[PDB]
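Notes to accompany the following structure.
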Amino acid sequence: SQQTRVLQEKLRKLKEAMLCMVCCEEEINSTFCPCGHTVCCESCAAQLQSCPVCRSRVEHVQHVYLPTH
Amino acid sequence: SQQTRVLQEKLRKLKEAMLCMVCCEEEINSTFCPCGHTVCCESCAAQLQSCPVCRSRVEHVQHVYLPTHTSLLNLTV
Ligand SMILES: Cc1csc(NC[C@@H]2CCCO2)n1
Ligand SMILES: [Zn+2]
Ligand SMILES: [Zn+2]
Ligand SMILES: [Zn+2]
Ligand SMILES: [Zn+2]
């Protein structure tokens, strides 16, 4: 039904939001510290000196284990 | 259809996985450090001395800004 389509859309948007903002191919699993933006996969996060969202200096990258992984 | 119910179930399980494992009422937004388990809201994470998943001691809690977060602001109309 049209309801099935609406639910398909919500699921797709949630899935897209889980992907890395830099490569768009891998699941997010890293956090920039101390700002806390959690927007990249480990490979893309490892290469950044500053946060791609807020420009704060990245002191370190913390790997995150999320229940949605 | 039955597929509408299946999709409703998948969406419900994904939404439940985004809620705090301790209170079940607020979105996850905190990481236990150093273990890295990101399973609580800020209120439950502040009260735990050890991680509820792996029992590693919590040295500090890091707030996380996730692209999936929602608030009362996201309400339609
Ligand atoms: C709000 C929340 C709790 S767990 C989760 N998973 C979706 C994430 C966003 C970053 C990678 O997937 N979101
Ligand atoms: Zn990436
Ligand atoms: Zn940032
Ligand atoms: Zn909680
Ligand atoms: Zn842990």
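Here, residue 1 is simply the first one shown, and the rest follow in order.
Header lists the method as X-ray crystallography, 1.6 Å.
Note: Cβ is positioned from N, Cα and C throughout, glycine not excepted.
As recorded in Swiss-Prot:
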- B:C20 to A (Swiss-Prot position 387): Abolishes autoubiquitination (MUTAGEN)
- B:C20 to A (Swiss-Prot position 387): Abolishes ubiquitin ligase activity (MUTAGEN)
- B:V22 to R (Swiss-Prot position 389): Inhibits LDLR degradation (MUTAGEN)
- B:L48 to E (Swiss-Prot position 415): Inhibits LDLR degradation (MUTAGEN)
As a whole number of Å, the Cα atom of B:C20 (mutagenesis position) is distant from the Cα atom of B:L48 (mutagenesis position) by 13
If you rank the mutagenesis positions B:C20, B:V22, B:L48 by how many other Cβ atoms lie within 10 Å of their Cβ, the lowest count goes to B:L48
Taking only the CA atoms, the spacing between B:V22 (mutagenesis position) and B:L48 (mutagenesis position), expressed in whole angstrom, is 10
Filtered by Cβ distance under 6 Å to ligand 4, the mutagenesis positions B:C20, B:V22, B:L48 reduce to B:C20, B:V22
